[PDB]
There are 2 protein chains.
Amino acid sequence: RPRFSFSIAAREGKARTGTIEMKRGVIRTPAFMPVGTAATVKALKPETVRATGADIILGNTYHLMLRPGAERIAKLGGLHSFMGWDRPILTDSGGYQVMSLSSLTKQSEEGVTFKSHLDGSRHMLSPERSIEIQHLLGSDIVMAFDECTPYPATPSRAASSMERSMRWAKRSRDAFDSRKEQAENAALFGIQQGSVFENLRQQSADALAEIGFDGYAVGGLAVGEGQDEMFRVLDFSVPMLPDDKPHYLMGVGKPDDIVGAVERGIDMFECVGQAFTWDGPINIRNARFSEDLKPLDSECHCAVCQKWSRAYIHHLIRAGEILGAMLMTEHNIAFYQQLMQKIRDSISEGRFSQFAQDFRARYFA
Amino acid sequence: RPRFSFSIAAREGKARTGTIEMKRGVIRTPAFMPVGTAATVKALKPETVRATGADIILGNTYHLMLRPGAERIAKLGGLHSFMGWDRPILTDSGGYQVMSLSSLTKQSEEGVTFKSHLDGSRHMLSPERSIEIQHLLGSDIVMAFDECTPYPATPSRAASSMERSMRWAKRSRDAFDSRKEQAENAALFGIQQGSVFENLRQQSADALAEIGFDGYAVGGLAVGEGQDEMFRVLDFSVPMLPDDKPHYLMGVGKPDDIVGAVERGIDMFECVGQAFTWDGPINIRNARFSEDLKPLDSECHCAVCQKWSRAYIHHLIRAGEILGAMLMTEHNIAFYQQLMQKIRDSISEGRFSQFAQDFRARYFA
Ligand SMILES: NCc1c[nH]c2nc(N)[nH]c(=O)c12
Ligand SMILES: NCc1c[nH]c2nc(N)[nH]c(=O)c12
Ligand SMILES: [Zn+2]
Ligand SMILES: [Zn+2]
């Protein structure tokens, strides 16, 4: 029932477990957020997303502002009613996908203009318009509009981009705050930049803390630097952020990356023929599964593993059948939610370090 | 609980309503059978197919004998356990799709040899092998292997093909009967041929009745002759079949075709951006639905119409999202099951002629 309340129930090292309370529901942390692109978590009904244990989903902004359009979604009642998900939704700012999926983008201090990847339509995106679009969609957790930094990045370019990002973070803060219904009902997260440079991460964290946000993302990672480098940067970056607010690592979702990131103080993650299993991923298209009657994973509690075999799913995926996508997706998102649950429980019980060890021994065996 | 028992509970004119009792369940007639191709009713879990009200599904034989293979399905426990549908399955003989989807087919009195449409693999299909494959899949209702007749067809060619079909019907009968487990647990339907020729339909019906089957299909229609011609042929063809056994019209599923066919004594049908509504079909991709908050149909009891709007489904289909296929398919199969229910109830209440009238007035308004 409050607009936003993050409470930490238990800790182990840098790891934390707790809850974020919002108007539309409670979010258990560490949290994994399935991703909705074009107002759908691909191949799943929202009731099925919920059934896997998800407390919140991410809505990509870029595709919705192109199709079906933010204004139209607002006229139709907002994203939650449009897609039939009534729990929190975190929306991205749209900047990532502009720069990664759009064309003829022209960047400047005001923002970015671009042509979409689908048509030739002209479009504009600034801190102000991004916050507006997230409002029109009815987002619960709004992300500040930033300027991401390619990897690798020179210190000068990483600095310029981080600085611009902090200027846009203030503009984001003010746009959000000047819209009463959004300010009163949603939350706003700021994004830390700085590439792999500690001094720049520090300056960014300081700037963001000065402005003040409900949560802080670590942006700029998982863009080519490798897990070792990513963890090294997290080692010094996450402590710079306010302890008492949630920490979201953008673009990170491999099971092992999630475990090590939680070990480094991260609280929120998203979804980035592969099936996850506690013994490591499998590619279900491999011929070795064509007569395998076992479920995708031997322990998994999901409906898919209760009800269908590897052999059947192998057949469906090789045949390009939609049910194959449906089943593979339900299992994988369930597997991630079970990972998060095991993480939450082990932290609450002060045995997370052990969990991490055990998980890795078997997942890479 | 018996292998096969068809009981007629009520009649109106040539229309009948009742039940087929089989080991795996009861089938309400007139029945609409969703089609499973490659061991899946496209984009639906079997629990969802059931939820729409389906009592039985059709399994296409052709694709399964190519992928995943009949022998493999039998090793894995049969089609019902492979795909997770535990109720009756009617399997087609595979002949239709050979001739329509395969290559280098060489026909003869023994059967057909062909190369599949996917690979270059060589294959053979006779009455005996078709019955064997249906057994390997664990079919509850087995279709005799026939030689369908192109439309239009000359009387000589229609006669030759019908005669061959009756010879193969006997071979089908004997193959089925000589396999104890199949004979004791499954049912066998024969197929009437003869194109649009009354004398040939009569000879075929006689031949099939002499051999004896658990049910009789009307084959050879819905292959280009138009609804008027189709109904004209049904007018004289269906009475030639045994009254006390079910009558299956192959390849017929338009809602109006179903109503008129039931009016002519047919008991079983199958599935052949279009959404069915009681006011006629709509194409949900039309721009007129982009901000339409109404459900696909205003009366439909399905989960889709409870939970999502035209506008949302329009968006999903235009975006090529899998959930769009999922939702459109669940609604359409539910709509057909509701049509069948209204048909069964109106016959039981002696008001089917009125239902038919009313249905057509509004569906074509
Ligand atoms: N590189 C991490 C990442 C993934 N998606 C993101 N989107 C934005 N706007 N910024 C970011 O840093 C990220
Ligand atoms: N033309 C009706 C039809 C559809 N599918 C069928 N399959 C076979 N084997 N014979 C048939 O007559 C039909
Ligand atoms: Zn599973
Ligand atoms: Zn419906």
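Quick note: numbers on chain A are straight from Swiss-Prot, i.e. 11-282, 291-383, in order.
Note that Cβ sites are derived from N, Cα and C of the backbone, with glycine treated the same way.
Going by Swiss-Prot, these are the annotated features:
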ACT_SITE  A:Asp102  active site, proton acceptor
BINDING   A:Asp102, A:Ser103, A:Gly104, A:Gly105, A:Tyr106, A:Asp156, A:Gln203, A:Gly230  substrate binding site
MUTAGEN   A:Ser103 to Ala  Strongly reduces activity
MUTAGEN   A:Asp156 to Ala  Abolishes catalytic activity
BINDING   A:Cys318, A:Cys320, A:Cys323, A:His349  Zn(2+) binding site
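The Cβ neighbour count for A:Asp156 (mutagenesis position), using a 10 Å radius over every protein chain in view, is 29. Candidate recorded positions: A:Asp156, A:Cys318, A:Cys320, A:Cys323, A:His349. Nearest to A:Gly105 (substrate binding site) by Cα distance: A:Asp156.
The DSSP secondary structure for A:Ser103 (mutagenesis position) is coil. Of all the binding-site residues in the list A:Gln203, A:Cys320, A:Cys323, the shortest Cα-Cα distance to A:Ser103 (mutagenesis position) is found for A:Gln203. A Cα-Cα distance of 33 Å separates A:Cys318 (Zn(2+) binding site) from A:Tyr106 (substrate binding site). Among the binding-site residues listed (A:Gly105, A:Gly230, A:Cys318, A:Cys320, A:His349), A:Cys318, A:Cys320, A:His349 have a CB atom closer than 6 Å to some atom of ligand 3, in sequence order. The most densely surrounded of the binding-site residues A:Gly104, A:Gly105, A:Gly230 is A:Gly230 (count of other Cβ atoms within 10 A of its Cβ). Considering only the recorded positions A:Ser103, A:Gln203, the Cβ with the fewest other Cβ atoms within 10 Å is that of A:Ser103.
For the recorded site, A:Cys323 (Zn(2+) binding site), the DSSP three-state label reads helix.
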